[PDB]
Amino acid sequence: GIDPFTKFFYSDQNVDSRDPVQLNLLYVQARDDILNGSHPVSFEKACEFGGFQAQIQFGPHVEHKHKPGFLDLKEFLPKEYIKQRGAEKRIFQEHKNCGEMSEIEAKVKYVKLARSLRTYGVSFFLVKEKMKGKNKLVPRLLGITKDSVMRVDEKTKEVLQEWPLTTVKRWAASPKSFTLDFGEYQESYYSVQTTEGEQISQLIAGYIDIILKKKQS
Amino acid sequence: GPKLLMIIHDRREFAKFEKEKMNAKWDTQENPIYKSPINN
């Protein structure tokens with residue numbers, strides 16, 4: 001009357017192919033965060049996600065149908081990459097790589113890829129910091145996680161630096177800046193220009209508190 | 001030229017920030033989970 005075991009299988013602590021409804025919720029959340037920039041990713045990764053997305057929405061790649069011009073790119077990429085050369089061609093190569101995988105397999109692999117990035121689950125703020133060796137402010141991504149703070153390249157999304165929350169001695173904000181003091185771990189403060197210093201401070205406090213209450217129980 | 005005025009502007013913008021950031025208020029006297037390098 002039917003065989004469950006003919007299907008793709010994968011289960012880890014984050015996601016599970018055997019729970020379709022829960023999986024779709026996980027997929028929707030992860031995809032939205034990437035498409036709208038809440039989860040910043042590199043160009044290369046965006047196209048990989050896009051390729052899984054295409055498999056999910058269109059099924060297996062059909063080369064004479066799914067070609068440059070077919071996609072509404074803004075539906076498949078973070079805005080940053082919509083106008084970048086060869087975007088669509090990259091997406092379709094990743095789409096082709098999916099072969100005949102099912103919708104569920106594609107969703108599992110999308111969620112897995114998202115969770116595999118260091119940027120997963122990080123709240124990022126676009127700020128300006130001093131440029132190395134220059135009296136000049138340039139853009140950068142400042143991320144707050146459950147247990148750390150990280151500097152990330154706004155273009156490539158490379159993680160440039162990461163400080164554990166346990167190395168942060170104190171922090172301060174003004175309506176135009178935000179500053180971290182790492183006490184004995186390094187000589188100089190880290191300050192950036194931003195109008196969102198208050199939000200940043202609250203996330204940091206909030207996350208420290210969650211950790212301080214783990215120790216208790 | 002375009003580059004000259006930009007440079008002047010950028011340096012002023014940097015100088016403004018260096019001054020303003022000293023106005024920041026510390027949101028705590030110390031982080032509860034901070035560990036000295038010798039303790040972590």
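Sequential numbering from 1, following the chain as shown.
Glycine residues also receive a Cβ, built from the backbone N, Cα and C atoms like all the rest.
Straight from Swiss-Prot, the features:
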| type | residues | note |
| --- | --- | --- |
| MUTAGEN | B:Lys16 to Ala (Swiss-Prot position 765) | Reduces interaction with ACAP1 |
| MUTAGEN | B:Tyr34 to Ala (Swiss-Prot position 783) | No effect on cell surface location but impairs interaction with TNS3 and PEAK1 |
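The C-beta environment of B:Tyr34 (mutagenesis position), restricted to residues of the same chain at least 6 apart in sequence and closer than 8 Å, is empty. A coil conformation is recorded for B:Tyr34 (mutagenesis position) in the three-state DSSP classification, outside any helix or strand. There are 13 other Cβ atoms within 10 Å of the Cβ belonging to B:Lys16 (mutagenesis position). Under the three-state DSSP scheme, B:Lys16 (mutagenesis position) falls in the helix class.
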